[PDB]
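Chemist: Got a structure for you, written out below as structure tokens; questions coming shortly.
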Amino acid sequence: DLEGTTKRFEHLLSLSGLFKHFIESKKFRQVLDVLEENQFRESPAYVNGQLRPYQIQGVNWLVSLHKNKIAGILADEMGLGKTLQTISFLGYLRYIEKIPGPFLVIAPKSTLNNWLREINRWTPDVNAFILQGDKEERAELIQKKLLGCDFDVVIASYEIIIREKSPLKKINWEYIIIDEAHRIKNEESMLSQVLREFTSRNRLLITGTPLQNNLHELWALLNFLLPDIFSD
DNA sequence: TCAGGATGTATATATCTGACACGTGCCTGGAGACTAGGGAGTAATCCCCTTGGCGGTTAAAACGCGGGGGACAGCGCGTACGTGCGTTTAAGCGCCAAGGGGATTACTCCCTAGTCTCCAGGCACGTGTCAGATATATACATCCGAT
Ligand SMILES: Nc1ncnc2c1ncn2[C@@H]1O[C@H](COP(=O)(O)OP(=O)(O)O)[C@@H](O)[C@H]1O
Ligand SMILES: [Mg+2]
């Protein structure tokens, strides 16, 4: 809790810590009152295939954010290969960090199967167990796989996560990802409301249009990744 | 009948969200004079209602009979509902956008009500009447039960 909570603070102050408004105003005041006195440049191929030069630093940015243990949103534009740049990071955890699964692949219904198609083409031998279908084929799939604790990559749609919450609510998670995250722009939206209760270390959000309506929507995205940091 | 199905029916678990308990203040109910007018009690007058009995007229009501036709029981029968299975289709559920509608919440005034003060003139009551609605009779024309 506080070991990461404190460490993130001066790390924000470390890399251009020019905030000086909410880093100190934020009940974390007494927590920081204690301290108030004071890399894959080779297009690596652990995941199969070659990575074009401008795609790597994004992964290292994810790696650096992971190595610093803070969540981050990427804002690659449409058609730029966010799919590859997403699964590559998970390969980093599986290969370099040796932490395979569990993770979610919360995505639109249209792209449910699409990522799995792209998942295998750069990283075969993966545990992708998409949860989709009628009331039945989903149901028995819960016990054998979701309740079997034998997965690393879980694919489920916006509508699914609001249905199969009770299984996934029990399961602890490391990371949770949402593609085309802008549907989380109303912080009282029931899907956004449900995701508050999902236990995870950090979260990843993929978007191309973070700011669409106001600047108030950005904080709702920020309230999701780092609720402690912004919280208002 | 009995075994084959299909259908409620108890039962344990996990979820949750709705009922309940708790602190604040502000607003309303309570204490306490002060007063006036509604209502309780009284007296007087007159019309209606009671209880028990009597006498009379005269239509309705009670009773019996006979005969028809309407009811209720059966017998087909041929639909028109049921039951079941497959498959679309729409209800419901989320989400996006911007407004207007509305309900407090808080001052201001205008004006339009209530209150009083006379004072005439509407209206209710007690008097005639005569015109409309009776009851009478009769001729008729108009349905109903047998050829
Ligand atoms: N380094 C690469 N080499 C070859 N193809 C790539 C590379 N990076 C991305 N792609 C392809 O470009 C496509 C871009 O898709 P993307 O925009 O990530 O989809 P989405 O918008 O649904 O996330 C992907 O389907 C992927 O196959
Ligand atoms: Mg995409």
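Sequence positions for chain A are given in Swiss-Prot numbering; the residues included correspond to 101-126, 132-143, 184-377, in order.
Header entry for method reads electron microscopy, 3.0 Å.
From the backbone N, Cα and C atoms, a Cβ is placed for every residue, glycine too.
Swiss-Prot feature annotations, pasted as is:
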DOMAIN    A:208-373  domain 'Helicase ATP-binding'
BINDING   A:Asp221, A:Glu222, A:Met223, A:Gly224, A:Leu225, A:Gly226, A:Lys227, A:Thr228  ATP binding site
MUTAGEN   A:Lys227 to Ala  Abolishes ATPase activity
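Describe the structural context of each listed feature in the structure shown, including burial, neighbouring residues and relevant distances.
Modeler: The local packing around A:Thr228 (ATP binding site), expressed as other Cβ atoms within 10 Å of its Cβ over all shown chains, amounts to 19.
When secondary structure is read from DSSP and collapsed to three states, A:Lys227 (mutagenesis position) falls in the helix class.
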Chemist: Pick the one among the binding-site residues A:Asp221, A:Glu222 whose Cβ has the fewest other Cβ atoms within 10 Å in this structure.
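Modeler: Each of the binding-site residues A:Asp221, A:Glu222 was scored; lowest Cβ tally within 10 Å is A:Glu222.
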Chemist: Hey, which of the binding-site residues A:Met223, A:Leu225 is the loneliest by Cβ count within 10 Å?
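Modeler: Fewest other Cβ atoms within 10 Å, among the binding-site residues A:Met223, A:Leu225, is found for A:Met223.
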Chemist: In sequence order, what residues of the same chain, 6+ apart, have a Cβ less than 8 Å from the Cβ of A:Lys227 (mutagenesis position)?
Modeler: A:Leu219, A:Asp221, A:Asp324, A:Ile351
Chemist: Look at each of the binding-site residues, A:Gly224, A:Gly226, and point out the one with the fewest other Cβ atoms around it within 10 Å.
Modeler: A:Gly224
